Amino acid sequence: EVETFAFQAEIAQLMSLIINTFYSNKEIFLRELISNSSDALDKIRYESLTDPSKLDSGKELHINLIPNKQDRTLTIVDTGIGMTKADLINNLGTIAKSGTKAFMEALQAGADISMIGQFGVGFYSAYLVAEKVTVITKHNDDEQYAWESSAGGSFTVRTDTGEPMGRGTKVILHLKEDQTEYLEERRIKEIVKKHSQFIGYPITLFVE
Ligand SMILES: O=C(c1ccc(O)c(Sc2ccc3c(c2)OCCO3)c1)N1Cc2ccccc2C1
């Protein structure tokens, strides 16, 4: 059973700008997603201090980068706090409306797309390199969900019957055909070293 939702108008406009604007410095998507993982890991660690049972779904706190040339996917997996259905369906888009307008206005004022994370909407930089983004996520006391969007104004949510994750978030980037450099070991390593050097969790770059 698949539910289809419309993006808020401001978010659809943001995704169209990210897809249509000429901007060569696309590699910033990876820093934004690793930062979101790091924040998610921070939060489950923080909450586990007053409720240790929140780590019953997994004590290890890490980030995995997994390229797959055959599927043309780059997957970023973390064991952070995960997202609820409400996070996916309504609540994150609500928060993102304010930051989106501010980011739009800053871009008109001379800001650069690489500043997107200062407005809380860095996730959408995934569309610099991906034609479709699939997000698998598991929050404690909620189901495992698959969120998915190829832009165009809509996204889907379904309960996910794939491999159980325990807890956390998996962002699957289905790369555009001219963006396969982000499947190369040397390129991913260069980007992580340049932009994600001080992340406070082990980042493992898988190879094939
Ligand atoms: O679970 C996550 C997570 C982890 C790694 C990521 O790259 C992303 S990207 C992303 C962002 C927004 C979305 C979306 C994907 O999909 C559809 C709805 O809104 C999210 N949390 C949870 C959590 C709690 C506190 C602070 C920061 C965070 C982040």
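Going by Swiss-Prot, the residues shown for chain A are 16-223, listed in order.
Structure determined by X-ray crystallography, 1.7 Å.
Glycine is no exception: its Cβ is also placed from the backbone N, Cα and C atoms.
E47 to A appears in Swiss-Prot as a published mutagenesis result, with the remark: Strong ATP-binding. Strong interaction with HSF1, HIF1A, ERBB2, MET, KEAP1 and RHOBTB2. No effect on interaction with TSC1. Quoted from Swiss-Prot, the note attached to the mutagenesis of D93 to A states: Impaired ATP-binding. Strong interaction with HIF1A, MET, KEAP1 and RHOBTB2. Loss of interaction with HSF1 and ERBB2. Los of interaction with TSC1. Among the sequence features in Swiss-Prot, the mutagenesis site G97 to D is noted as follows: Abolishes ATPase activity.
Note: the CA-CA distance between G97 (mutagenesis position) and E47 (mutagenesis position) rounds to 16 Å. Here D93 (mutagenesis position) is positioned 14 angstrom away from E47 (mutagenesis position), judged by their C-alpha atoms. The Cβ of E47 (mutagenesis position) has 21 neighbouring Cβ atoms from other residues within 10 Å, across all protein chains displayed. DSSP assigns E47 (mutagenesis position) to a helix. Of all the mutagenesis positions listed (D93, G97), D93 sits in the most crowded Cβ setting, with the most other Cβ atoms within 10 Å.
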